[PDB]
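This report concerns only the one structure given below.
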Amino acid sequence: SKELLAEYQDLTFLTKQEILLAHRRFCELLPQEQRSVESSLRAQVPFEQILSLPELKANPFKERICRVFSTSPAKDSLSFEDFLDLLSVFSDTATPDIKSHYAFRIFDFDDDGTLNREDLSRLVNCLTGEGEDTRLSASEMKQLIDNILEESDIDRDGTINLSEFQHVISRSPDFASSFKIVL
Ligand SMILES: [Ca+2]
Ligand SMILES: [Ca+2]
Ligand SMILES: [Ca+2]
(Lines of atoms letter the chains of each structure in order from A and count residues from 1; the text may use other names and numbers.)
(Lines give C-alpha, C1' and ligand atoms only; values in the text may rest on other atoms or scores of the structure.)
(Ligands and ions follow the chains in the order given, each with its own letter.)
Protein backbone atom coordinates (compact mmCIF):
# COMPACT_ATOMS: atom_id res chain seq x y z
CA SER A 1 0.00 0.00 0.00
CA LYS A 2 2.87 2.37 0.77
CA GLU A 3 4.44 1.78 -2.65
CA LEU A 4 1.02 2.10 -4.31
CA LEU A 5 0.15 5.39 -2.64
CA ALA A 6 3.71 6.62 -3.18
CA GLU A 7 3.20 6.47 -6.94
CA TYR A 8 0.52 9.15 -6.65
CA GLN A 9 2.84 11.28 -4.56
CA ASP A 10 5.34 11.42 -7.43
CA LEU A 11 2.53 12.01 -9.92
CA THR A 12 0.93 14.97 -8.13
CA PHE A 13 3.59 16.49 -5.88
CA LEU A 14 1.26 16.20 -2.87
CA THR A 15 2.38 15.06 0.60
CA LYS A 16 1.53 11.58 1.92
CA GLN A 17 -0.87 13.16 4.43
CA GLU A 18 -2.79 14.87 1.60
CA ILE A 19 -2.97 11.69 -0.42
CA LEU A 20 -4.15 9.74 2.63
CA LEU A 21 -6.99 12.17 3.36
CA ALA A 22 -8.03 12.07 -0.28
CA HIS A 23 -7.84 8.29 -0.42
CA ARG A 24 -10.19 7.94 2.55
CA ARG A 25 -12.67 10.32 0.95
CA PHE A 26 -12.37 8.52 -2.37
CA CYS A 27 -13.06 5.12 -0.80
CA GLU A 28 -16.10 6.39 1.07
CA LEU A 29 -17.52 7.36 -2.34
CA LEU A 30 -17.01 3.88 -3.83
CA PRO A 31 -19.06 0.67 -3.31
CA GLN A 32 -18.47 -1.16 0.00
CA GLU A 33 -16.67 -4.13 -1.57
CA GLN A 34 -14.09 -1.77 -3.08
CA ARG A 35 -12.39 -0.30 0.01
CA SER A 36 -9.41 -2.67 -0.38
CA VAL A 37 -6.40 -0.39 -0.90
CA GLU A 38 -5.10 -2.00 -4.11
CA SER A 39 -8.67 -2.58 -5.28
CA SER A 40 -9.84 0.98 -4.56
CA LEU A 41 -6.99 2.54 -6.52
CA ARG A 42 -8.43 0.90 -9.65
CA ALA A 43 -12.06 1.90 -9.10
CA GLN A 44 -13.82 4.96 -10.52
CA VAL A 45 -16.32 7.23 -8.77
CA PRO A 46 -19.48 8.10 -10.76
CA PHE A 47 -20.27 11.77 -11.40
CA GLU A 48 -23.22 11.44 -9.00
CA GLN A 49 -20.86 11.46 -6.01
CA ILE A 50 -18.60 14.13 -7.51
CA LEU A 51 -21.44 16.60 -8.20
CA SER A 52 -22.42 16.62 -4.52
CA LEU A 53 -18.85 17.18 -3.30
CA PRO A 54 -18.66 20.00 -0.71
CA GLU A 55 -15.86 21.87 -2.48
CA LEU A 56 -17.91 21.97 -5.70
CA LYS A 57 -21.11 23.17 -4.02
CA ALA A 58 -20.71 26.87 -4.86
CA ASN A 59 -19.43 26.16 -8.38
CA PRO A 60 -21.53 26.63 -11.52
CA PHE A 61 -20.90 24.11 -14.33
CA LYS A 62 -20.41 21.18 -11.93
CA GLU A 63 -21.35 18.87 -14.80
CA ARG A 64 -18.70 20.49 -16.97
CA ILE A 65 -16.14 20.18 -14.17
CA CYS A 66 -16.69 16.41 -13.96
CA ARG A 67 -16.22 15.82 -17.69
CA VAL A 68 -13.05 17.93 -17.84
CA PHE A 69 -11.36 16.19 -14.91
CA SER A 70 -12.47 12.72 -16.03
CA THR A 71 -9.69 10.91 -17.86
CA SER A 72 -11.55 7.90 -19.29
CA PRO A 73 -13.53 9.02 -22.37
CA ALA A 74 -15.67 5.88 -22.23
CA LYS A 75 -16.89 6.16 -18.62
CA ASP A 76 -18.55 9.06 -16.79
CA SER A 77 -16.50 8.72 -13.61
CA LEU A 78 -13.26 9.85 -11.96
CA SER A 79 -10.19 7.73 -11.24
CA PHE A 80 -8.23 8.33 -8.02
CA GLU A 81 -5.73 10.36 -10.05
CA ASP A 82 -8.53 12.53 -11.50
CA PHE A 83 -9.89 12.89 -7.97
CA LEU A 84 -6.52 14.14 -6.65
CA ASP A 85 -6.39 16.81 -9.37
CA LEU A 86 -9.95 17.86 -8.56
CA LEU A 87 -9.05 18.32 -4.89
CA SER A 88 -5.83 20.13 -5.82
CA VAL A 89 -7.95 22.64 -7.72
CA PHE A 90 -11.04 23.01 -5.53
CA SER A 91 -10.00 22.06 -1.99
CA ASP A 92 -7.71 23.61 0.61
CA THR A 93 -6.87 20.05 1.70
CA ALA A 94 -4.67 19.39 -1.34
CA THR A 95 -1.97 21.80 -2.52
CA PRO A 96 0.54 20.50 -5.11
CA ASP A 97 4.07 21.83 -4.63
CA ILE A 98 6.67 20.71 -7.16
CA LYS A 99 9.53 22.72 -5.60
CA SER A 100 9.12 21.22 -2.12
CA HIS A 101 8.82 17.73 -3.58
CA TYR A 102 12.13 17.82 -5.45
CA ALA A 103 14.05 19.92 -2.91
CA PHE A 104 13.05 17.40 -0.28
CA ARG A 105 14.15 14.43 -2.37
CA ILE A 106 17.50 16.15 -2.99
CA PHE A 107 18.31 16.49 0.70
CA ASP A 108 16.79 13.12 1.70
CA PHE A 109 20.00 11.24 0.84
CA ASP A 110 18.86 7.76 1.85
CA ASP A 111 15.45 8.25 0.21
CA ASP A 112 13.67 7.16 3.39
CA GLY A 113 10.99 9.82 3.70
CA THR A 114 12.38 12.15 6.36
CA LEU A 115 15.18 14.64 6.91
CA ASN A 116 17.18 13.77 10.04
CA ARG A 117 19.96 15.83 11.66
CA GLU A 118 22.41 14.51 9.07
CA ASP A 119 20.21 15.40 6.07
CA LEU A 120 19.37 18.76 7.63
CA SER A 121 23.05 19.57 8.18
CA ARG A 122 23.70 19.74 4.43
CA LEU A 123 20.60 21.92 4.06
CA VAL A 124 21.66 24.55 6.58
CA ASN A 125 25.21 24.28 5.27
CA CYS A 126 23.97 25.93 2.05
CA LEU A 127 23.77 29.13 4.10
CA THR A 128 26.73 31.30 5.10
CA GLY A 129 28.07 32.44 8.48
CA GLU A 130 27.71 36.23 8.39
CA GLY A 131 29.58 37.72 5.43
CA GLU A 132 28.48 37.22 1.83
CA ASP A 133 31.03 34.44 1.32
CA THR A 134 31.27 32.61 4.63
CA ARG A 135 30.90 29.04 5.86
CA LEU A 136 29.27 27.74 9.02
CA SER A 137 31.19 26.44 12.01
CA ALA A 138 30.07 23.28 13.83
CA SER A 139 28.17 25.10 16.59
CA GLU A 140 26.42 27.43 14.12
CA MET A 141 25.35 24.41 12.09
CA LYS A 142 24.10 22.76 15.29
CA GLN A 143 22.03 25.77 16.33
CA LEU A 144 20.46 26.14 12.89
CA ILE A 145 19.43 22.48 12.85
CA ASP A 146 18.13 22.82 16.39
CA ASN A 147 16.04 25.86 15.42
CA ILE A 148 14.47 24.06 12.46
CA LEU A 149 13.40 21.08 14.58
CA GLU A 150 12.10 23.28 17.39
CA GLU A 151 10.05 25.34 14.95
CA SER A 152 8.89 22.83 12.33
CA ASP A 153 9.13 19.31 13.72
CA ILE A 154 5.52 19.40 14.95
CA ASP A 155 5.09 15.65 15.46
CA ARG A 156 8.29 15.80 17.55
CA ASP A 157 9.91 12.69 16.07
CA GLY A 158 13.29 14.40 15.65
CA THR A 159 13.17 14.59 11.84
CA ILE A 160 11.52 16.74 9.16
CA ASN A 161 9.05 15.15 6.73
CA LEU A 162 7.79 16.66 3.45
CA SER A 163 4.80 18.29 5.11
CA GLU A 164 7.00 19.95 7.73
CA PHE A 165 9.66 20.78 5.13
CA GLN A 166 7.04 22.83 3.27
CA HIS A 167 6.67 24.92 6.41
CA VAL A 168 10.45 25.27 6.80
CA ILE A 169 10.77 26.96 3.40
CA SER A 170 7.33 28.58 3.33
CA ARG A 171 8.96 31.98 3.88
CA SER A 172 11.80 31.41 1.41
CA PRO A 173 10.57 32.71 -2.00
CA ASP A 174 13.95 32.27 -3.67
CA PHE A 175 14.83 28.96 -2.02
CA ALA A 176 15.43 27.08 -5.29
CA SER A 177 18.17 29.50 -6.41
CA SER A 178 20.82 28.21 -4.03
CA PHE A 179 18.78 26.26 -1.47
CA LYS A 180 18.95 28.98 1.16
CA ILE A 181 16.42 29.03 4.00
CA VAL A 182 15.40 32.55 5.00
CA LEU A 183 16.93 33.31 8.42
CA1 LIG B 1 -6.21 23.04 -3.62
CA1 LIG C 1 16.63 10.66 5.24
CA1 LIG D 1 8.78 15.36 12.28
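Going by Swiss-Prot, the residues shown for chain A are 9-191, listed in order.
Backbone N, Cα and C define each Cβ position, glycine as well.
Long-range Cβ proximity for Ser78 (mutagenesis position), meaning a same-chain Cβ under 8 A and a gap of 6 or more residues, is found for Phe55, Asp84, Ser85, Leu86, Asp90. In Swiss-Prot, the entry for mutagenesis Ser78 to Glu states: Phosphomimetic; promotes tumor growth by an indirect mechanism; in isoform 2. The structure shown retains the original residue.
In the three-state DSSP scheme, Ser78 (mutagenesis position) is classed as coil. What Swiss-Prot notes for the published mutagenesis of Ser78 to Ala is this: Loss of phosphorylation by PKD/PRKD2; in isoform 2.
Look at Swiss-Prot and you will find 103-138 tagged as domain 'EF-hand 1'. DSSP labels the residues of the domain 'EF-hand 1' (103-138) in these numbers: 18 helix, 1 strand, 17 coil.
Where Swiss-Prot documents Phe115 to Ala as a mutagenesis experiment, the accompanying text is: Loss of binding to ITGA2B. Sequence-distant contacts of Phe115 (mutagenesis position), defined as residues of its own chain at least six apart whose C-beta falls under 8 angstroms from its C-beta, comprise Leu123, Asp127, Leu128, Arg130, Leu131.
Annotation comment: Swiss-Prot describes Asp116, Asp118, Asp120, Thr122, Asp127 as Ca(2+) 1 binding site.
Other Cβ atoms within 10 Å of the Cβ of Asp127 (mutagenesis position), summed over all protein chains shown, number 19. Here Swiss-Prot describes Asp127 to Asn as a published mutagenesis experiment; the accompanying note says: Cytoplasmic localization.
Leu131 to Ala or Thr appears in Swiss-Prot as a mutagenesis experiment; the accompanying note says: Loss of binding to ITGA2B.
The list of residues near the domain 'EF-hand 2' (148-183) in space but at least 6 beyond its ends in sequence, with Cβ under 8 angstroms from a Cβ of it, reads 23-25, 105, 107-109, 111-112, 121-125, 127-129, 132-133, 135, 137, 189-191. Residues or ranges marked as domain 'EF-hand 2' in Swiss-Prot (evidence: sequence analysis): 148-183.
Counting every protein chain shown, 21 other Cβ atoms lie within 10 Å of the Cβ of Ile153 (mutagenesis position). Quoted from Swiss-Prot, the note attached to the mutagenesis of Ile153 to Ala states: Loss of binding to ITGA2B.
The annotation Ca(2+) 2 binding site is assigned in Swiss-Prot to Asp161, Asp163, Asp165, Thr167, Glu172. The Cβ of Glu172 (mutagenesis position) has 21 neighbouring Cβ atoms from other residues within 10 Å, across all protein chains displayed.
Record note (Swiss-Prot), mutagenesis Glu172 to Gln: Cytoplasmic localization. The unchanged residue is displayed.
DSSP assigns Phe173 (mutagenesis position) to a helix. Close to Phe173 (mutagenesis position) in the fold, though at least 6 residues off in sequence, lie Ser108, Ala111, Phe112, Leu123, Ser160, each with a CB less than 8 Å from its CB. Quoted from Swiss-Prot, the note on mutagenesis experiment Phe173 to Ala is: Loss of binding to ITGA2B. Does not inhibit interaction with PAK1.
Within 8 Å of the centroid of the Cβ atoms of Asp161, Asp163, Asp165, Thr167, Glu172, where the record puts Ca(2+) 2, the same chain has further Cβ atoms from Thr122, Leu157, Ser160, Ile162, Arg164, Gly166, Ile168, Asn169.
Note: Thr122 (Ca(2+) 1 binding site) has non-local neighbours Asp116, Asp165, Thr167, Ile168, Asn169, i.e. same-chain residues 6+ apart with C-beta under 8 A of its own C-beta.
With a cut-off of 6 Å between Cβ and the nearest atom of ligand 3, the recorded positions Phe115, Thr122, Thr167 reduce to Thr167. Beyond its flanks by at least six residues, the domain 'EF-hand 1' (103-138) meets 17-18, 20-22, 24, 26, 96, 144-145, 148-149, 152-153, 156-157, 165-170, 173-174, 177, 183-184, 186-189 of its own chain at Cβ-Cβ distances under 8 Å.
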